[PDB]
Every structure is written in structure tokens, then in C-alpha cells.
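The structure appears below as C-alpha cells.
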Amino acid sequence: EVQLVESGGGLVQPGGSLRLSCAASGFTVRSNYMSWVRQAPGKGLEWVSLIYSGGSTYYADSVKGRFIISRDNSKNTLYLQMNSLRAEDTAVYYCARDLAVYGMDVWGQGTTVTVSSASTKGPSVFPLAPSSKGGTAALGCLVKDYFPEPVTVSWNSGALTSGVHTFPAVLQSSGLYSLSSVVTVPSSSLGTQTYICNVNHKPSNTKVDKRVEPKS
Amino acid sequence: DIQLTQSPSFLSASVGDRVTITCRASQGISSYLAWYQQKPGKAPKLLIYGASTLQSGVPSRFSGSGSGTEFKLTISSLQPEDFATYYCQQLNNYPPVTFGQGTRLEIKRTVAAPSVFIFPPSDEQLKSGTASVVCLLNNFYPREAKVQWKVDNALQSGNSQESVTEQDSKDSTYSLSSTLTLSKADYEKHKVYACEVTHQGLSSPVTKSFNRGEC
Amino acid sequence: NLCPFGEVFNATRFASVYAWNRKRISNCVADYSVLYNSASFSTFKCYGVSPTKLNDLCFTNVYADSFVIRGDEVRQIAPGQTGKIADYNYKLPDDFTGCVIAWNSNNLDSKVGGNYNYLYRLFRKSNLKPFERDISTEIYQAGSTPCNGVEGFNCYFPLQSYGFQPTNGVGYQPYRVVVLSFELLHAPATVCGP
Ligand SMILES: *[C@@H]1O[C@H](CO)[C@@H](O)[C@H](O)[C@H]1NC(C)=O
């Protein structure tokens, strides 16, 4: 009954606009302090904006003059209009009912905003070949230069799951993502067992099967 | 501007332990403090407001204390669902650091040294004109690990990126991959590519290396 | 017959801002420059009037409003401002004619463990009109379900205690405020300079 539901996030170029919505139930937005809080990937919470019952509005200096907080009293909905977006505005955005000295007690599930100049591109997949030298070898696949998130990786079409580590993606200075997926296998199997990584990249309709062999 | 600093950034404990996380305000803020819990991919959840008042619904094993500049959140007996990141919030004030940077509560286990592997760039990548060198640290604990790239025994800074897995659901270890990126022309200017790994489970730093052009 | 400005500025207790105090200053001689030349005040801002020339002016009446607020809230006691104080506790009009005087009162208005006498209105559905004073204690209805005067979810007491505590930072410390309003009407002038 008491919940906050958000929507409107998506991919946008720098200088573009986005309007986030936050539909409330269980309380009245017109009668409450409401604030927006955002969380850039891998970082902490940053307070963004706030609106009073009486109508006063406030903004963190990082968004001052670019964002506008508003509401629709009939729709019991809170908004955030986001103009002149920049790369550093990339975050999960949350709306929350602000009870001031009682904290922020009702939060939404969050909506994801990405601001980038990068062209959508499927990844190159390169092998991380097992070393020529406990009988446990390590091999993997380097999934390089894709945009946007996400990429899923499997090994031998799902038949190999034990000991797989698919690392979180890292954002390169070029604006494209890169991640690695590794697995440790018995050294005795390098000659006999086939090891194929299945890289899937759905925003570019890319399905790539790369075979990882011991190098000559 | 009043700032909140949370310490430690990462804290390890086990089920049943008494855990205490600290948050400091750069100036006195009376009891205008709130505590939040956040799990990966989920919204923050309010735990305590007014420094010490428990939020309706929160289990009594959570308690907050302090007034002025030092505030503490205590968990009397840790439960498996309590492993999360905990955030500090100053109240009736919205400065640039309204929320503290957060403290991640993680699962304690015995020490485990990393298995280190180094991977040269594939021949296929070099044809594209770029060389990525990958160093892997597998199944180690604690989180604390230093990876030092060396190129012809010269310490390399500014051209590597790291990422770390979540704590494994079975053995509670971490894994780390460090990627050194060079252009083809620069890569072919040097011979010895080495990855030096420092970690509590190793009595001395462990180095994996390869000589370019040799298998 | 000097104006009783000493009763106001040196009053031993002060009012809560939600129930701000007002004394009518009339039929007296006002030496303003004893206030202006003083190094006592951290804020002395006048509007629609020059502070230098105050002893050369007559007015129909002068109102002296006094209360206590946080240090970083003193900025809201000015024309065109917003915030918890300006919107919900004490609002000045855009055409304000008068002076705002404030000073740090941490040594007087804070106690170890917290002074809880000074209150402010935290919850209100709409903003105050200028010079309005709301002293209501009705449980604030933050949702559709009526409160029936009972505290609970979406049912909050509208006033909150500052809880001043001497280890507070300056922005959180208590400040005493005196607001002098000057009105010039088509009527005899009761307050003149010396
Ligand atoms: C308040 O008292 C101080 C000290 O006794 C005095 O200097 C000051 O003039 C007084 N203020 C007023 C407005 O009378």
C-alpha cells in the first residue's frame, strides 16, 4: 500500500533531457517533503533535490539550474526534469518521502539514467589463453569495447559453471565498457576439453562464441 | 559545510558478532542523524532517526547512539541478512555530503592467499593495434590487495584498471582482475611484463611475468 | 520618554519562532544609533531605510518582533526568502521596511544534553502570509487517513524542538533575532528620533 514507483530512466546523450516520474501511494505528495537521491555506479548516496508542501524547492549545487523538481497533486506523482545532462549525472535515481528529523522512510526501487556520447557497439572477444606452465589452470575471455551495459557471459553453453568469475565491467576513458570472465580448470583437461565462452550483447544483437585454446 | 565521514569503509564480521560502525560530523549536529541499510541493487532502508530512535519495523538488535560529532550504529548479534552497506545521514541540513560514504559489512573467514595468473595480449588483439595485459588474483581473502604492474622493471602507474567480484556465496573469497592497456607500438618497446601482488596471505610479494615474443 | 528597546534586546527569555513575540513601540523617542554603532550583532540588515539616518526619521508605529532560530536560518529572516522558518514560522513581506538584528546566543540558549524549550514548526500544508503567526498544535495529516489527534504513521506533531547543545556547529547554534518594522501612514507619528 505504501510504496514509491519510479520510471523514465534511460540512455541519453550529453546535453539531452529526461523526465523522471515517481508515483506514490499510501501518502499524499502535496502534504510531504519529497527529495530525490541518486547513486552513481559503485559510489554512495548523493542528495539531489527537495520540494516542500508549501512549494519551496531546493537543489544540490551539482545540479543547480539544470534540474527541476515538481509534482502533480491529482496524480499523486513526483517529477524530476533533468536538463543539460552530463556524463557525471549517470546514476540510479531514487525518490523518497522526506520526514526531516524522522529521516527518509519511503524509497522507490530506483530508475537508471545513463548519459554518454558513446555509440552502441558490440564487444570484441579475445582469449585469455591458459599458461604453458595443484594441476589447476586458469583461462578466460576478454570482452572489450562494448556499449552500453550489459553483457552476459557463459561457458560451454552453461555446462561449465564451477569456478567461473565474471568480473564487473569497467568504464574505459574512451567511454566503452570492458570486462573479463575467467575460469579455473584441471590442467589435465587442456588437451582434451573444449572451452568456449559465450558472450551475449543484446543492445547490438551480438552473440559471440570464442574458443580458448593453449597457445603454440 | 558540515561533512560526514564513515569509518571503516569495509568491515568483516561473522554471524552472532556484536558490530559497531562509526560516523563523524565535522561539526556538532546534536542528534540530527539517521542510519540506512542498503543491499546490492536495492533501495536504502531507514533504520534509525534522531541518532537513537529505532524506525518502526526494524529489529531491536539495531541501536544507535551518540550526540554531537561521533555517532555509532550497533548490531547486538549479527544475522545473515545483516551483511550490507550502511549509510550515515545528517538531518535538517542538505550540504554536499548529506550522506556519509558508507560502510560495507562483509563475511569474515580465514585468510587465503591469491592464486596469481598473468595473460599476455592475444595475437588477434594486437592486429587491431592495442594490447591489453591481464593479471588475475583468484579466491583470496581479505579484500585488501595491491597489484603493481612492472614493465622492464619500471613501475607502471596511470594505465591500469581493476575490478573485484562480490564475495563468493560458498567460500566467501574475492577475485580481482587488473588490466594494463598499451598501444601496439608501446607494447613492442619492452620485453618483461610483470604483475607483483602483495596480500596478507603471502609472506612476500608474488610476481608473475612473461617475456614478450616467447611462449 | 525613551523607547523600551532595552526590554526587547536584553529580554531575559526569548520566544519560540513559531509563537514569535511582538511589542508595539509607540509614543517614545528612539535612539537607534546605540544599536547600530554596537559591535554586539552579527546581523544588522535594513530594508527600505538607511540604517545611518534612523535617528532622523519619524514613524506611525514600530513593531519589534523577537524569537530564536538556528544560525544558518537567520538568512531566511529577509524579504523573498524560503525555508522552514520563512515558509512555516516567520515570513517577511517583499515590501519590507525595517531592520533585522541578530546575535549568537549559544552561551544563553544551549544546555548540556540539549535545551528543548525552543520550538519551530516543521510540518505545514501551505506557506505563511507575511507577519502571520500560527500557534496551532493539530496533528499534521501527511496522508489520506485522518489523524483524530493521535500521533502515528502519516500523523505527526507539527512542532519540533531545536535541542540546542553547546557543542553544536555555528549553523546549528541558537541566535536571537529582533525585527524592527517601520510603518508610515496617514496618521500622527508616535515614534521619532532624538
Ligand atoms: C543591553 O545591555 C548591555 C549591557 O548591560 C548594554 O550595553 C546595552 O546598551 C543594552 N541594550 C539596550 C538595547 O538597552
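Following Swiss-Prot, chain C shows residues 334-527, kept in their order.
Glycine is no exception: its Cβ is also placed from the backbone N, Cα and C atoms.
Look at Swiss-Prot and you will find C:334-527 tagged as domain 'BetaCoV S1-CTD'.
Here C:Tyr453 (mutagenesis position) comes close to C:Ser349, C:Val350, C:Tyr351, C:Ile402, C:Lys417, C:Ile418, C:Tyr421, C:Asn422, C:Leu492, C:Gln493, C:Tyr495: these same-chain residues lie at least six apart in sequence, with C-beta atoms under 8 angstroms from its C-beta. C:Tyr453 to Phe appears in Swiss-Prot as a published mutagenesis result, with the remark: Decreased HLA binding to NF9 epitope. Increased binding affinity to human ACE2.
C:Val483 (mutagenesis position) has a Cβ environment of 8 other Cβ atoms inside 10 Å. Swiss-Prot documents C:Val483 to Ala as a published mutagenesis change and attaches the note Increased resistance to neutralizing antibodies.
Contacts of C:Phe490 (mutagenesis position) defined by a Cβ separation under 8 A and a same-chain sequence distance of 6+ are given as C:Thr470, C:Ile472, C:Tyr473, C:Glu484, in order along the sequence. In the three-state DSSP scheme, C:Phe490 (mutagenesis position) falls into the coil class. Listed in Swiss-Prot as a mutagenesis experiment, C:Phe490 to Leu is described as follows: Increased resistance to neutralizing antibodies and human covalescent sera neutralization.
Here Swiss-Prot notes a mutagenesis experiment, C:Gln493 to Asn, with the remark: Reduced host ACE2-binding affinity in vitro.
For the published mutagenesis C:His519 to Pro, Swiss-Prot gives the following note: Increased resistance to human covalescent sera neutralization. Under 8 Å, Cβ to Cβ, and six or more positions away along its own chain, C:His519 (mutagenesis position) finds no residue.
In the three-state DSSP assignment, the secondary structure recorded for C:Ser373 (variant position) is coil. The Cβ of C:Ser373 (variant position) lies under 8 Å from the Cβ of C:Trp436, each of which sits 6+ residues away along the same chain. For the naturally occurring variant C:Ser373 to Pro, Swiss-Prot gives the following note: In strain: Omicron/BA.1, Omicron/BA.2, Omicron/BA.2.12.1, Omicron/BA.2.75, Omicron/BA.4, Omicron/BA.5, Omicron/BQ.1.1, Omicron/XBB.1.5, Omicron/EG.5.1.
The 10 Å shell around the Cβ of C:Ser375 (variant position) contains 13 further Cβ atoms across the protein chains shown. While the structure shown retains the original residue, Swiss-Prot records the natural variant C:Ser375 to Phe with this note: In strain: Omicron/BA.1, Omicron/BA.2, Omicron/BA.2.12.1, Omicron/BA.2.75, Omicron/BA.4, Omicron/BA.5, Omicron/BQ.1.1, Omicron/XBB.1.5, Omicron/EG.5.1.
Per Swiss-Prot, natural variant C:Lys417 to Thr is noted as: In strain: Gamma/P.1.
In the three-state DSSP assignment, the secondary structure recorded for C:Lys444 (variant position) is coil. The annotation that Swiss-Prot gives for the naturally occurring variant C:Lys444 to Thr reads: In strain: Omicron/BQ.1.1.
For the naturally occurring variant C:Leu452 to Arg, Swiss-Prot gives the following note: In strain: Delta/B.1.617.2, Epsilon/B.1.427/B.1.429, Kappa/B.1.617.1, Lambda/C.37, 19B/501Y, Omicron/BA.4, Omicron/BA.5, Omicron/BQ.1.1; Contributes to cellular immunity evasion and increases infectivity. Around C:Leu452 (variant position), the same-chain residues at least 6 positions away in sequence with a Cβ under 8 Å from its Cβ are C:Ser349, C:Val350, C:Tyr351, C:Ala352, C:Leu492, C:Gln493, C:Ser494, C:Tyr495. DSSP gives C:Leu452 (variant position) a strand state.
The note that Swiss-Prot attaches to the natural variant C:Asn460 to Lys is: In strain: Omicron/BA.2.75, Omicron/BQ.1.1, Omicron/XBB.1.5, Omicron/EG.5.1. In the shown protein chains, 17 other C-beta atoms lie within 10 A of the C-beta of C:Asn460 (variant position).
Within 10 Å of the C-beta of C:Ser477 (variant position) we count 12 further C-beta atoms, all protein chains included. Here Swiss-Prot notes a natural variant, C:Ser477 to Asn, with the remark: In strain: 20A.EU2, Iota/B.1.526, Omicron/BA.1, Omicron/BA.2, Omicron/BA.2.12.1, Omicron/BA.2.75, Omicron/BA.4, Omicron/BA.5, Omicron/BQ.1.1, Omicron/XBB.1.5, Omicron/EG.5.1.
For C:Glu484 (variant position), other Cβ atoms within 10 Å of its Cβ number 10. Looking at Swiss-Prot, the entry for natural variant C:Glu484 to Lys says: In strain: Beta/B.1.351, Eta/B.1.525, Theta/P.3, Iota/B.1.526, B.1.1.318, Gamma/P.1, Zeta/P.2 and Mu/B.1.621; May enhance affinity to human ACE2 receptor.
Around the Cβ of C:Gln493 (mutagenesis position), 19 further Cβ atoms fall within 10 Å across all displayed protein chains. Recorded in Swiss-Prot as a natural variant, C:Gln493 to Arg carries the remark: In strain: Omicron/BA.1, Omicron/BA.2, Omicron/BA.2.12.1.
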Which ones, of the recorded positions C:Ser373, C:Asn460, C:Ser477, C:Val483, C:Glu484, C:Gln493, are Cβ-proximal to chain A (under 8 Å)? C:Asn460, C:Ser477, C:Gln493
Measure from the CA atom of C:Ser375 (variant position) to the CA atom of C:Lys444 (variant position) and give the result in Å, rounded to a whole number. 22
Ranking the variant positions C:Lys417, C:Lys444 by other Cβ atoms within 10 Å, which is at the bottom? C:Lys444
Top Cα neighbour of C:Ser477 (variant position) in the set of recorded positions C:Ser375, C:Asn460, C:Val483: C:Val483
Give the distance between the Cα atoms of C:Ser375 (variant position) and C:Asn460 (variant position), rounded to the nearest whole Å. 28
Just to verify a number: CA distance, C:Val483 (mutagenesis position) to C:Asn460 (variant position), in angstrom, no decimals. 24
